[PDB]
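Structure first, commentary second.
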Amino acid sequence: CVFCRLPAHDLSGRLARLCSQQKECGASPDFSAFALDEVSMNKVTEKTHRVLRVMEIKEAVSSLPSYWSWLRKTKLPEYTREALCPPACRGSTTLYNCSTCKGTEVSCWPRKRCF
Ligand SMILES: *[C@@H]1O[C@H](CO[C@@H]2O[C@@H](C)[C@@H](O)[C@@H](O)[C@@H]2O)[C@@H](O[C@@H]2O[C@H](CO)[C@@H](O[C@@H]3O[C@H](CO)[C@@H](O)[C@H](O)[C@@H]3O)[C@H](O)[C@H]2NC(C)=O)[C@H](O)[C@H]1NC(C)=O
């Protein structure tokens, strides 16, 4: 979900450059199961920018697979609920596919499922 917005962070090139400096590298994982609203896509990209900066300063990639797994299993599900529930969602929202970056307008969830 981190390759669709804020391209000036150059996450792809930064991952490649950190990996030119050692244990194997995995970029990038498949997030095709997810689709996020604009706000959540910015948030997860900014968070990944900050995480990658910490790794760059100390030249350490060993925790990257765990970060991707945490996104897949824990954080991206949280952002998905944020995007579809109040107070963020009213009526409908556009979710952007994490693999293709293409958007689809969908309805918000009912308060029953949200809370
Ligand atoms: C994000 O988008 C990917 C890309 O697939 C898209 O498919 C159409 C919606 C097009 O409009 C394109 O924009 C794009 O290529 C979605 O991945 C795809 O998921 C479908 C599962 O729904 C897979 O389609 C299949 O159809 C036949 C079965 O009839 C077989 O290929 C499979 O059994 C499967 O059902 C398709 O293979 C898959 N594509 C890839 C490359 O994974 C993805 O679902 C979507 N994610 C979200 C969250 O919306």
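Numbers in chain A come straight from Swiss-Prot, and the residues shown are 17-37, 42-135, in order.
Header entry for method reads X-ray crystallography, 1.5 Å.
Even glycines carry a Cβ here, placed using N, Cα and C.
According to its DSSP assignment, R70 (mutagenesis position) is helical. The number of other Cβ atoms within 10 Å of the Cβ belonging to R70 (mutagenesis position), over all protein chains shown, comes to 9. Among the mutagenesis results in Swiss-Prot, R70 to A has the note: Significant loss of sperm-binding to hamster egg membrane. The residue drawn here is the original one.
For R73 (mutagenesis position), other Cβ atoms within 10 Å of its Cβ number 11. Here Swiss-Prot notes a mutagenesis experiment, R73 to A, with the remark: Significant loss of sperm-binding to hamster egg membrane.
Across the unmodelled stretch of 4 residues from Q37 to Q42, the Cα-to-Cα distance comes to 7 Å.
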